[PDB]
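Below is one structure, written out as C-alpha cells; comments come after it.
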Amino acid sequence: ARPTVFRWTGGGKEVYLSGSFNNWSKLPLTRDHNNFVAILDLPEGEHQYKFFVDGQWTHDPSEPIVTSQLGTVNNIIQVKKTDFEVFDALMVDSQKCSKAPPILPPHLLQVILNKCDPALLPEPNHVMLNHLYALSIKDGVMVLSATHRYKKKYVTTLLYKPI
Amino acid sequence: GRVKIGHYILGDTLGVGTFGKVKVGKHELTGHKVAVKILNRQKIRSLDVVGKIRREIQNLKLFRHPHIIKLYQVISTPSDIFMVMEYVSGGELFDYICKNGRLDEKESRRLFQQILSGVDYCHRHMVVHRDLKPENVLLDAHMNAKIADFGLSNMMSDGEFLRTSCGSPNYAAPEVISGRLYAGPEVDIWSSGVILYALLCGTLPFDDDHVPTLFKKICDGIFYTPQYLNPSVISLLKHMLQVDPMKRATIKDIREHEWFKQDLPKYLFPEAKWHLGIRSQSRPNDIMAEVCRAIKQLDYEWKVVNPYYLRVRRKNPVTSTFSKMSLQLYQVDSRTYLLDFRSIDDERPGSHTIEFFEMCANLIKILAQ
Amino acid sequence: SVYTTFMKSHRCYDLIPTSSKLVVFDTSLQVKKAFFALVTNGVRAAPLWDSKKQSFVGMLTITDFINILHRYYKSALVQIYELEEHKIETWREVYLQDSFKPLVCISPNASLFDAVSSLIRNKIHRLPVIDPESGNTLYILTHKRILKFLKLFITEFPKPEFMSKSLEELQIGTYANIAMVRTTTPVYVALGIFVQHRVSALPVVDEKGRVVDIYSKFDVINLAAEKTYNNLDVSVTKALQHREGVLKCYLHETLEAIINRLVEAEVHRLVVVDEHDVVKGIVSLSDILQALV
Ligand SMILES: Nc1ncnc2c1ncn2[C@@H]1O[C@H](COP(=O)(O)OP(=O)(O)O)[C@@H](O)[C@H]1O
Ligand SMILES: COc1nc(N(C)C)ccc1-c1cc2c(C(=O)O)c[nH]c2cc1Cl
Ligand SMILES: Nc1ncnc2c1ncn2[C@@H]1O[C@H](COP(=O)(O)O)[C@@H](O)[C@H]1O
Ligand SMILES: Nc1ncnc2c1ncn2[C@@H]1O[C@H](COP(=O)(O)O)[C@@H](O)[C@H]1O
Ligand SMILES: [Cl-]
Ligand SMILES: [Cl-]
Ligand SMILES: [Cl-]
C-alpha cells in the first residue's frame, strides 16, 4: 500500500485518528511542535476517518466530508493511483492550477565572428546561441549570421541574400 | 508512536528552506540518517512553484558530486512530497565561521576549492544555483563542504536569460540587486566570491544596517581588504567580485589563478562589423506598433507575451512546415533601443536555420537601422 | 582490409570540429559577389540555397569560377560582362543544362566509409554533412580532413603489409597522360586544361621536362582575391608570383612515408618524380582513400 499523511492543524493535549482502514480503533497521533501526525499506508480507494481531539469527536473541516444516512459527519479521503508516483502527482497538480524595455545584457554584444583557420571559431556562450546577427547592407546585399548547436558541436551559418 | 516515511523514522527539524520543512530521518533497522524535505502539495500549488519542483527533482536525481547534497529518493503521498537526501552532521558553514573564528589561508582554500568544484558541476549540467551563501553550504563530520537548497536554482536554456532577483542581499550580484537580465553562472561567481571573503575574514565584504548604502556599496564593488589577507587572494577576490559581468572571473579564470591552484586536489576538477538585430531610435511603444504592422503585413500568426516580448510563426509555401522565432525589444542607451531576433527549436524538411534567416530578412528590410 | 573496417565504425559527426563556420549562398545572389564572399570568408566551397525550392540545390566551388572564366573570357581589353552580371541560378542552369547532377550529401550519423565512397562515386572533393531532422548543413567534409583523421590512427595502430611496400609495387593513382603546363603557358590555356581533363592541379614545367612549380585550382582563387581575373593572357609563372619550395615523391618511397609527407605539409597531391627531377606520375588524396576503401 501507499503511505498517507494525517495531520491535525489545531491545538490539543491528546489527539487520536479513527478510520474505516483500522476498524475505527483510536490511533494516537505524534506531536512535534504544535501539530499532530500519523503516516500510515492505505489501499488505493475510498476511506472514511474522524479525529478524537481531547475527548471530542471532530472532523477536519478543511478536508472533504461525507454525511451518513444516519447523520454521521466523517472526513473522506480518495487515495488515487497518481498520488503514489512523484511525476504523476506533480502533473495532476499543474492541471489542477486553473513596463519599461529590458536593459540589453552585455553578453549579446559579444561575438565569435569578430574576436589560424577562418572556418574555425571559438566556443560561444550558451546565451548568444539562436540569436540573429547581421551586417550593414553594402552592394545591395544583406548578410545574416547565427550560431546553433547540434549535439555537442556548434555551427555558425552565414547567409548571403540579395535585397 | 513513530512517524515513518519510507523506512526512516522522522525526527527533529533541521530547518526551513525555500519551499518546505527539513527533518532528520533515522533508519528503522540500520540507524542510517537522512534529511527529509517535506513539501505540501496544496502549498506548493498556492505559489505557482509546481514546475520549479518538477525541474529541481529532475536535476538533483541525475546529479552525483561529492560537494553537492545527494537526493536519494522522492516519496509521494496524497497530501505531501517527501524529498529524501543525504544528511551531514557538521551543520551550516555560516555557523562554523560564527562559533569559531575566520578560517586560516589553508582551510579557507580547501573549502573554497570544494564549493567551487560543486558550483562548476552545477553549471556544467546547465543548472545555476542562485542563493549561494555559507548558510546553504553544509559540513560533514570530516569538514567537507556540501551545497544544499536548490529551491531558488534555475535551468540554463540556450539563447535565454534569467530575470529573478533571488537570494540574500549580501551575496547577490550587482545585476541581481539592480534587477537586470543575467546569463546565470556570473551571479554564482559573485556569490562564491563573497563566500571566499567570509571564509578568510569571518565577516561580510558588503554589509550595513542601512539597506540603501549596502546596495550602493555592492554596485560600487568596494570592500575592505584586511592586512592579514594574502595579496594573491586579494587579486582573486578583486577579479571574482567585479561589478561588470564581462570583466568578472569565470570558473576557468579561477582554476587558472595562482592562489586557487595551490594544493588543489585532482578529484575536484576534470580535464566586417556585426550587429545584433536592428536599432530603431523611436519610442518603445512606437517600435512595437511598427513591428505588429509588419508581422501581419508578411502574413504571420503571433502571440503577445509581454509588451516587448513576441512569439511569431509562419507556414512554409512548399514543405508546409511551421517554424518559430521570438522578438524582444531591449534598451541599449537612454536615446537608442534595439530589437532582438531569436530562433525557437521545433519538436525530411527544408532547413530550420536558413528558414529562420528568411523570416528575419523580411522584417529587417522594412525596419529602422 | 583493416582500415576499411575502421571507416565503417566511426560516424561523420566525429570529424565535425567543436565550433565552425559555414557560408551559404542564395541562388539569386550575383555570382561575382559569391566568389568574392568565398575569398573574404576564407572558404573553398559553399552550399546553395534555392529560396523558391526551399532546399540545398548544390555547391559553389572554384571549379565554377574556372568554368565561368574559361567559357566567357574574350580578352584583357574587354570585361567579362557575363561574370560581372549573372546570378548563381542563371549560370547553374547553363552549366548543368544537358548534364543535370543533383546535391550529393551525407548524414552525421552515417559512417566515414560511406562518406569516402560517396566522394569517389560522384568524383567530388567537397561533401556537405546535413542532419536529416533539422535539414541544416553542419560541416563541409573533405579528403584532407579524413586523411588527417586516418593518419592519427595509422601511427597508433600496427602498420600493415603495404605500409612498408613501395609506391611502384602497389600502383596507386594516375601515371599515364598527366595534364601539365609550361612557364610560358597563359592562365586561360591552363584554365582550359582544368575544364576538359577535370583535374585539381597542373604541374608547371621548365624548358626541359623537369617540373619547376605546380598550378592548383586553389591558385585560381587569387584572381578573385587580387581582382586580377580580367587578364587571363598572363603566364602561369607570373600568376604564381603572389607567393615556397615544391614538394615531390619518388617511385621507390614507401606508402606510409608518402601518406605522412602529404599530411605533414598539408597538400592535396604529391608529384611522382624520377631521378632527373622530371614528372613521371601523380598521387592525389582521392587515390589513397580509394585503395583504403
Ligand atoms: N554536393 C554537390 N552537389 C552538387 N554539385 C556539386 C556538389 N559538390 C560539388 N559539385 C559540383 O562539382 C563540380 C566540381 O567540383 P569539385 O571537384 O568539388 O571542385 P573543387 O576541387 O574546387 O572543390 C562543380 O561544378 C560543383 O558545383
Ligand atoms: C507535525 O508534523 C510532522 N511531525 C513529524 N514528527 C516527527 C513529529 C514529522 C513530520 C511532520 C510533517 C510536517 C508537515 C508540514 C509542516 O510542518 O508544515 C507540512 N506537511 C507535513 C507533513 C508531515 Cl508528516
Ligand atoms: N595533373 C594530373 N594529370 C592527370 N591526372 C591527374 C592529375 N592530377 C590529378 N590527377 C588524377 O585525378 C584524379 C582525381 O584527383 P584530384 O582532382 O587531383 O583530387 C586522380 O585519379 C588523380 O590521379
Ligand atoms: N606537389 C606540390 N608541391 C608543392 N606545392 C604544391 C603541390 N601541389 C599543390 N601545391 C600547392 O598547394 C596550394 C593549393 O592547395 P590544395 O590544392 O588545396 O592542396 C598551391 O599554393 C599549390 O602551389
Ligand atoms: Cl533554517
Ligand atoms: Cl557526516
Ligand atoms: Cl559570517
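Quick note: numbers on chain A are straight from Swiss-Prot, i.e. 77-174, 201-217, 223-270, in order.
When the header is checked for method, it gives X-ray crystallography, 3.5 Å.
Every residue gets a Cβ built from N, Cα and C, even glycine.
Other C-beta atoms found within 10 angstroms of the C-beta of A:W100 (mutagenesis position) number 13, with every protein chain shown included. According to Swiss-Prot, the mutagenesis experiment A:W100 to L carries this note: Partially inhibits glycogen-binding.
Quoted from Swiss-Prot for the published mutagenesis A:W100 to G: Abolishes glycogen-binding.
Long-range Cβ contacts of A:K126 (mutagenesis position) within its own chain (separation 6+, distance under 8 Å): A:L93, A:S94, A:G95, A:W100, A:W133, A:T134, A:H135, A:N150, A:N151. When secondary structure is read from DSSP and collapsed to three states, A:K126 (mutagenesis position) falls in the strand class. Swiss-Prot gives this note for the published mutagenesis A:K126 to Q: Abolishes glycogen-binding.
Recorded in Swiss-Prot as a mutagenesis result, A:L146 to A carries the remark: Significantly reduces glycogen-binding. Under DSSP, A:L146 (mutagenesis position) is assigned to coil, being neither helix nor strand in the three-state scheme.
Quoting Swiss-Prot on the mutagenesis of A:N150 to K: Abolishes glycogen-binding. Its own atom aside, the Cβ of A:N150 (mutagenesis position) has 18 Cβ atoms within 10 angstroms in the protein chains shown.
Mutagenesis annotation in Swiss-Prot: A:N150 to Q, described as Significantly reduces glycogen-binding; the structure shown retains the original residue.
Chain break remark: 26 residues absent between A:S174 and A:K201, end-to-end distance 26 Å (Cα atoms, rounded to whole Å). Cα atoms of A:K217 and A:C223 lie 13 Å apart, with 5 unmodelled residues in the deposited structure between them.
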